[PDB]
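Structure first, then comments.
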2 protein chains.
Amino acid sequence: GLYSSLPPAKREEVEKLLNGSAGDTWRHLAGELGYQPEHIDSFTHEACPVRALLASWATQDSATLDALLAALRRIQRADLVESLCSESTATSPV
Amino acid sequence: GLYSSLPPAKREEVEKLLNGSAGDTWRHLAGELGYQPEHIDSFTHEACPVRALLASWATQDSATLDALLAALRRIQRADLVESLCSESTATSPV
């Protein structure tokens, strides 16, 4: 299940979670994904580093939800896993 | 002078620079200011960590432009010193 296959309403909830609860888990994700520190600096160029990270990660087949969930586990952010499953409920594709 | 003594239009320009050009420089500042690593994570709870940093800095007498400039020099961001001084000639309080 590629992250790029999700509807825009699901991607907006990933932004809302880091905008409203804890905008800092993406640093830990980039660490366990093994991103070089120059990419972490390229993501902090914007106030929403999550939007740039998700768009940049979606360029490659590694962008599976299975890999995202494994990295979330390695950083002890199973709370974000639980929230993203509960917030998966939606109403339209657009 | 104290950063807390500036008009709100100047504080909006410090936010707009980190929101729109590059939002990394507050991390480098927090390092040379000698902040604890828990404060860095507490600021990144929000999308605009600069708004929370500037608020938690304005509550102490350490918030002088003289200290801000010394930190900006140590982090090799004298380009930002020029940009912020070049916007100081505003005439638009709120």
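Chain A is numbered as in Swiss-Prot; shown residues: 334-427, in order.
Structure method, as recorded: solution NMR.
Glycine too: its Cβ is placed from the backbone N, Cα and C atoms.
Features as listed in Swiss-Prot:
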DOMAIN    A:344-421  domain 'Death'
MUTAGEN   A:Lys343 to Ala  Decreased interaction with ARHGDIA
MUTAGEN   A:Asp412 to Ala  Decreased interaction with ARHGDIA
MUTAGEN   A:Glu420 to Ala  Decreased interaction with ARHGDIA
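Features per Swiss-Prot, on structure.
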residue	record	DSSP class
A:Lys343	mutagenesis position	helix
A:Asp412	mutagenesis position	helix
A:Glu420	mutagenesis position	coil
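Recorded residues A:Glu420 (mutagenesis position) and A:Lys343 (mutagenesis position) have their alpha carbons 8 Å apart, per Cα-Cα distance.
Most buried of the mutagenesis positions A:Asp412, A:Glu420, judged by other Cβ atoms within 10 Å, is A:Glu420. A distance of 17 Å separates the Cα atom of A:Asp412 (mutagenesis position) from that of A:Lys343 (mutagenesis position). If you take the C-beta of A:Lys343 (mutagenesis position) and look for same-chain residues 6 or more apart in sequence within under 8 angstroms, you find A:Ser421, A:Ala423.
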